[PDB]
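These notes are about the structure you will find just below.
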Amino acid sequence: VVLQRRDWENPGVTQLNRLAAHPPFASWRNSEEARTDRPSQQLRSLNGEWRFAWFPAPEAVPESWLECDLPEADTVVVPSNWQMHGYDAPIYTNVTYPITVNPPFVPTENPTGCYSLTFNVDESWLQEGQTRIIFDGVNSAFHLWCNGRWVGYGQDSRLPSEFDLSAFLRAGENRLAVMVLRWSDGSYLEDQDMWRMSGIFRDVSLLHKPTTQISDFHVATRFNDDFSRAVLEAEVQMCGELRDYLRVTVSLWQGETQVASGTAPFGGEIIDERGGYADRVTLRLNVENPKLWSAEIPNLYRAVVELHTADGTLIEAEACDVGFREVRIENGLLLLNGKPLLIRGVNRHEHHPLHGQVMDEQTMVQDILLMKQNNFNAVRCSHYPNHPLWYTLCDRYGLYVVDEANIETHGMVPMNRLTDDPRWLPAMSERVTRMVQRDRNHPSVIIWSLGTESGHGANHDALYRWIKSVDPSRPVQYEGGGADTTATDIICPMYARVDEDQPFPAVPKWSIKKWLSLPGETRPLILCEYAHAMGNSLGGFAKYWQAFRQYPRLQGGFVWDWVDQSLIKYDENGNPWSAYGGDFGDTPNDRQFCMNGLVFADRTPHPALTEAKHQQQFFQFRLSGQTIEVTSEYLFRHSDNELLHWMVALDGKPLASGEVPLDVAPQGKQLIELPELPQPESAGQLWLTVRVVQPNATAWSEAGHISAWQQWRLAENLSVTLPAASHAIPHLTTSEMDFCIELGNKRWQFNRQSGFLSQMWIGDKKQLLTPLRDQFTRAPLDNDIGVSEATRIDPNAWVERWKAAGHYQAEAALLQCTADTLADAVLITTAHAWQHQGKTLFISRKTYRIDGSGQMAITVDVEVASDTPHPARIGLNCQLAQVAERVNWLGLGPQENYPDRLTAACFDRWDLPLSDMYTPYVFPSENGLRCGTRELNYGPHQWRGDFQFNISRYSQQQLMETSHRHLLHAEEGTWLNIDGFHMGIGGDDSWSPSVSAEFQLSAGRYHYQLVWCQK
Amino acid sequence: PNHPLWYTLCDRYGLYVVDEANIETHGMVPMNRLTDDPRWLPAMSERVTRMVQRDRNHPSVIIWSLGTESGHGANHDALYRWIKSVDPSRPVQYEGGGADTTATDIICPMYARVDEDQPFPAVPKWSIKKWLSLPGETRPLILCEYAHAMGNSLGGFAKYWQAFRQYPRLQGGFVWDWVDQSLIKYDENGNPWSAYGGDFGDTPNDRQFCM
Amino acid sequence: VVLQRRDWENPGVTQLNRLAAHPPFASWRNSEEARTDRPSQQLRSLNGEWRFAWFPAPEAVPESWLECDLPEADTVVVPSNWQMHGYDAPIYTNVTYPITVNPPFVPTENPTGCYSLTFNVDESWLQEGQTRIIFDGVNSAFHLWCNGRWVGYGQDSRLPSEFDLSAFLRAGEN
Ligand SMILES: CC(C)S[C@@H]1O[C@H](CO)[C@H](O)[C@H](O)[C@H]1O
Ligand SMILES: CC(C)S[C@@H]1O[C@H](CO)[C@H](O)[C@H](O)[C@H]1O
Ligand SMILES: [Mg+2]
Ligand SMILES: [Mg+2]
Ligand SMILES: [Mg+2]
Ligand code: NA
Ligand code: NA
Ligand code: NA
Ligand code: NA
Ligand code: NA
């Protein structure tokens, strides 16, 4: 009958014989174990070695598999995704569905995972009460059998399905058989931009509950206006036989202290003409001066819910952590405990490079710590309810959570084709209702979300009202269909820009500043997604935080996103590499679009992470004279674990430093008076650097963790001294093909046919492998490429503008190349015109002045045609012969930084191994730039001026011809790119031009100068 | 929802119609046990959605109703909003759980009296004159059921109509009801007689209350 | 499948293969007839004499009935309530449920009406287009079979259940 029905092609059937959803249960039989949250003997894990077979369709499954283990089957670990064991390929597709859009039908070729487990059940479990099995995550649908007999069916990949097995089990050995379908009608609601995988990918467990049981419970906390008094209100529901002697005690614990308690018989107040719930009771406990919960200080109490007899004999106990906090939207602001929030948030998919979409404690804890260490206070569960441990950890470490229903229909045309259809309302309701029923007691959850990218349909409106109806404690948000519809309490656009309107028809993304004040609008604005961190990105991130700070109603947003969705593959030798869309044979695919992380799949930071930590700082700084003004952006806590380290350096040389403890109240100010700074009698720029240090370890950080920093230029003393003139004067050696300049061991050569420095010699040895030439291009970034492909060009992307204008294949044409012997130097003048198909793109006018001290002063003046697309950069490159261990520079650093992403970088003297000057982006592009650099040192070379540079063993050309990082080979010598000017990287999104006007190279005429010498 | 022809006739002869979903859970304890249970939302929604999709073009339909005597549950709320979302042209009314919940655009009590308060716990039937002016209340009041016409009845009918006329916001009501639900039985001689509850062997029954 | 599933004791199955609801259709092929609201050749009444048998439970319904008329069955007029024909009793209850309140379950003794009809279909409806059957009201749930093959299932006594019979029909007798 199971093959006959095809429930996996019926959106009307989303479960069979499935128990109601409810908050996390453990069925403790001792109230103390409940209080302390110790393991419970009534909740057994079924995780571990299971038997697995793969089949191309459910019709291909043999009927014997219900009765006997299959010999051809293997033994695999559960939980797991079966794509992660090599049974089939994972598919990466963004928008377009991984299957043909023919609702409600799926392909007849429907990969089918048959899982089985022979396991033991004790006698005690079967003489009394109720034995249920819980599947926390099954992708995407499944039928369940126990000892040959059919139990039930379930959908929704991301919420627990629970089945009563009491009537199916026997003492001793038992066998489960689980038929998991890759594709079902649920897939239509699971079109998240992520790897499409399947199987039993979350925990499986058995729970024993008494016959008379707690079947549900809800905890609410309400406050007076100043938060000095709370009422905890706990509503408890039982199943079983209703008897007079039945009682519930809800008791509230702070550590080992019981702060409050209440006990009542069942039978709530009269509700309507037929009475009340005889199977319910509401307990109300008064709490004076409650410790409030926030992400800053996650104060938790323990609620123990005891079901017992009048006389005091326990039946069972459940429990949860309670955070006393109010979430309300008042007067257009989202308030926590009466204070306006500034969401420093991130989107976080559940992703692991080895285990796929299986989650474990270690990884979750690792994620939380990195998040907090980098100044995040919020996470969006993009785009499904998470592993249940996640909320628990968020409660305990303190993050604000957006809990999001598992509904995404992005690939539909138009996006709301299902969500407007009343026939898909049942399947949608269950994905929202079952989330609320499960997660509503977690204080970390502050906002409910109706899903993502499903357009705006009437079903959203119904479910919005439903949530507001059952849970008035939390705002409901939803971005779809324009981000400000009647199904959202919060204007929550994705990738809406700061100042720039993008007025799309029907779904405009307004400038977020403009959006707030549209006629009639009053709601707060928090971006559900912003700052697409794909490859070398996060350009313009500071612009967001400047606006968030200035506008009370701009209350932050969630970065897209936390971690790259790269997956580990292995080569012939056996070494791992990071893989994206299309690397498992999967087609069609959206390639590197699965990697948008602030961190790599192994949780190593991208350079952008540091930019986020800095902009997301909690202490603001202003300098007047010798006074640092510190302002706190904390809402609740004092800076009771903070000192300020100040430091003054002259072009990187330390002159003074000190420490002052920070004692600033939430939203408050502290003035720090620096001691007399010693005026240096030496040319240079004085810089002030302050760093906020946490001297003590926390649950989330180590002692000496730096949480904030800032810099200022203090006094500058410009160099008025002429260098001591030299005896020697360089000699010019004119040839047919060459101008050679000699001075001591040093020699320069200008090729008269190309017009460039073709070679330099120090003593005997050659310094160049490639001549010094102008460069106007870069290995295109993900943002430069957007959605452009080889077989579907987007002529709007920066890369295509560059290609079509001939930037990548323009040829230097020599207009001029003269030599002149001066009094104490040799002067080489040049002029080039870069042309493509008769159009002059660029003109470079240079002079090289080689003086008697062996220094070469290079002066570059570039004309850029007003009607050519603005170039990626205006600089020079060459390939040096030298491979040295270290790079030393006076500029912004130490990490990679670009004109629109340099706020986190500090001006100082930095020294790193060459390998740190390369950023290993999985899709290779221009990388490792450092800006505002006054001096660069590499081997015997030193460059001086005011430039940006990158330095690496990889040419711009190899970076742009290579698709994966691991396929890069180190070239001979070191590619040096020195830019006078470099275009922003953008990232407001990654599918249109996103580089802001003020970071484009549009001036038409550009000037830079460099001195080159041996030291 | 009625036989489709009823709406056509009302369109053409001229009657205002309250079109009502086929949802009644009166015998539940308490009355909202189903309608507050999310597992019953699917079944409930199809009873509301499929009504609106069918009858939304009839001009005679001026008010949608979410059903009757099913208490007030969160499912009413979702469905209220569903209708308001798909058809802003018509008010949505529903009596359950006190006649003035958030699932109704109209205070629509049943058998609320003119001057006499009946202060039942949780679900009081206030005097309709009094109901209109309860703190914060602004809605119109039309009784979904009044003047129970059972047997020799309709005493005090004039009192309703005097109040309906004097109070702009008391905008009338629906008598309970049009036609006796008596069925024809035939005796030993084959002579027709009027039958109510209990006359078909039916037990437990509620006797003449079908009339 | 049909009897093992017990779709009538499941609030999650309220229909199987039912067509989407919609305002009244007549599929006129002449604009003037549509304007005047005159009859339409594309909408046929199947009201009249059908065949009917009563059963104490769905378990008691013989499998032969899907393939052939039951000889003991009577000819009755449809539409009708089978209590008005005297097959069992109509029950009058006000508030209290006519059955034991135990959701989602109903009594095992569940009176089953077995209605059948033999009818012809116009030549042209089989070659081209879509032919659906509409049941304006069925109390309280039903399974539908056309020519021995199962079509679908319906709930809600008071709204039309509709099913595509396009692939079920044959020339001559259905
Ligand atoms: C127009 C498309 C690029 S949509 C775009 O794709 C992104 C790729 O990372 C993210 O998934 C966003 O959520 C989505 O809005
Ligand atoms: C308290 C009960 C009498 S309820 C009362 O019964 C009436 C009897 O005809 C009607 O059915 C009303 O709708 C109902 O409210
Ligand atoms: Mg299904
Ligand atoms: Mg998407
Ligand atoms: Mg059913
Ligand atoms: Na703000
Ligand atoms: Na993506
Ligand atoms: Na590349
Ligand atoms: Na009036
Ligand atoms: Na009656």
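Per Swiss-Prot, chain A residues shown: 10-1024, in order.
Determination method: X-ray crystallography, 2.5 Å.
Placement of Cβ uses the backbone N, Cα and C atoms for every residue, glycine included.
Per Swiss-Prot, the feature active site, proton donor maps to A:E462. The secondary structure of A:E462 (active site, proton donor), as reduced to three states from DSSP, is coil rather than helix or strand.
Sequence annotations record features per position, and here Swiss-Prot assigns active site, nucleophile to A:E538 based on experimental evidence. Same-chain residues at least 6 positions away in sequence with a Cβ under 8 Å from that of A:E538 (mutagenesis position) are, in sequence order, A:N356, A:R389, A:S391, A:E488, A:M503, A:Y504, A:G566, A:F567, A:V568, A:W569, A:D570.
For A:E417, A:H419, A:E462, the entry in Swiss-Prot reads Mg(2+) 1 binding site, with the evidence type experimental evidence. Under the DSSP three-state reduction, A:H419 (Mg(2+) 1 binding site) is assigned to coil, being neither helix nor strand.
Summarising the annotation, Swiss-Prot assigns Mg(2+) 2 binding site to A:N598. Other Cβ atoms within 10 Å of the Cβ of A:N598 (Mg(2+) 2 binding site) number 20 in total over all chains.
Swiss-Prot gives this note for the published mutagenesis A:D202 to E or N: Causes a significant decrease in binding affinity in the absence of monovalent cations or in the presence of potassium ions, but only a moderate decrease in the presence of sodium ions. The number of other CB atoms found within 10 A of the CB of A:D202 (mutagenesis position), across every protein chain shown, is 22. In three-state terms derived from DSSP, A:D202 (mutagenesis position) belongs to neither a helical nor a strand segment and is classed as coil.
For the mutagenesis result A:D202 to F, the note given in Swiss-Prot is Obliterates all binding and catalysis.
Under mutagenesis, Swiss-Prot gives A:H358 to D, F, L or N with this note: Less stable to heat than wild-type. Causes significant destabilizations of the first transition state. For A:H358 (mutagenesis position), other Cβ atoms within 10 Å of its Cβ number 23. In the three-state DSSP scheme, A:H358 (mutagenesis position) falls into the coil class.
Among the sequence features in Swiss-Prot, the mutagenesis site A:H392 to E, F or K is noted as follows: Essentially inactive unless very rapid purification. Causes very large destabilizations of the transition state. Around the Cβ of A:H392 (mutagenesis position), 26 further Cβ atoms fall within 10 Å across all displayed protein chains. A coil conformation is recorded for A:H392 (mutagenesis position) in the three-state DSSP classification, outside any helix or strand.
According to Swiss-Prot, the experimentally introduced change A:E538 to Q is described as follows: 10000-fold decrease in the beta-galactosidase activity.
For A:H541 to E, F or N, Swiss-Prot lists a mutagenesis experiment annotated as follows: Poorly reactive with galactosyl substrates. Less stable to heat than wild-type. For A:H541 (mutagenesis position), the count of additional Cβ atoms within 10 Å of its Cβ stands at 24 [all protein chains shown]. DSSP gives A:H541 (mutagenesis position) a coil state; it is part of no helix or strand.
In Swiss-Prot, a published mutagenesis experiment is listed as A:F602 to A, annotated Decreases the stability of the loop 794-804. Under the three-state DSSP scheme, A:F602 (mutagenesis position) falls in the helix class.
Note: A:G795 (mutagenesis position) has non-local neighbours A:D803, A:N805, A:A806, A:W807, A:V808, A:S999, A:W1000, A:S1001, A:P1002, i.e. same-chain residues 6+ apart with C-beta under 8 A of its own C-beta. In Swiss-Prot, a mutagenesis experiment is listed as A:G795 to A, annotated with the note It forces the apoenzyme to adopt the closed rather than the open conformation. Reduces the binding affinity.
One entry in Swiss-Prot concerns the mutagenesis experiment A:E798 to A or L. Its note says: The catalytic efficiency is not increased, when the sodium concentration increases. In three-state terms derived from DSSP, A:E798 (mutagenesis position) belongs to an extended strand segment. Counted within 10 Å of its Cβ, the other Cβ atoms near A:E798 (mutagenesis position) come to 11, all protein chains included.
Here Swiss-Prot describes A:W1000 to F, G, L or T as a published mutagenesis experiment; the accompanying note says: Decreases affinity for substrate. If you draw a 10 Å sphere around the CB of A:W1000 (mutagenesis position), it holds 19 other CB atoms from the protein chains shown. Under DSSP, A:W1000 (mutagenesis position) is assigned to coil, being neither helix nor strand in the three-state scheme.
In this structure the alpha carbons, written CA, of A:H419 (Mg(2+) 1 binding site) and A:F602 (mutagenesis position) are 15 Å apart. The Mg(2+) 1 site, placed at the center of the C-beta atoms of A:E417, A:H419, A:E462, has further neighbours from the same chain whose C-beta lies within 8 angstroms: A:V104, A:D200, A:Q201, A:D202, A:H392, A:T418, A:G420, A:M424, A:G460, A:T461, A:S463, A:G489. Counted within 10 Å of its Cβ, the other Cβ atoms near A:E417 (Mg(2+) 1 binding site) come to 24, all protein chains included. Close to A:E462 (active site, proton donor) in the fold, though at least 6 residues off in sequence, lie A:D200, A:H392, A:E417, A:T418, A:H419, A:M424, A:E488, A:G489, each with a CB less than 8 Å from its CB. Here the C-alpha separation of A:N598 (Mg(2+) 2 binding site) and A:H358 (mutagenesis position) works out to 19 Å. The number of other CB atoms found within 10 A of the CB of A:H419 (Mg(2+) 1 binding site), across every protein chain shown, is 18. Of all Cβ atoms in the protein chains displayed, 22 besides its own lie within 10 Å of the Cβ of A:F602 (mutagenesis position). A distance of 9 Å separates the Cα atom of A:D202 (mutagenesis position) from that of A:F602 (mutagenesis position). For ligand 4, the recorded positions lying close by, meaning a CB under 6 A from one of its atoms, are A:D202, A:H419, A:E462; the full candidate list was A:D202, A:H419, A:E462, A:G795, A:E798. Comparing the Cα of A:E798 (mutagenesis position) with the Cα of every entry in A:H358, A:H541, A:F602, these being the mutagenesis positions, the smallest distance points to A:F602. With a cut-off of under 6 Å between the Cβ and any atom of ligand 1, the recorded positions A:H358, A:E417, A:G795, A:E798, A:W1000 reduce to A:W1000.
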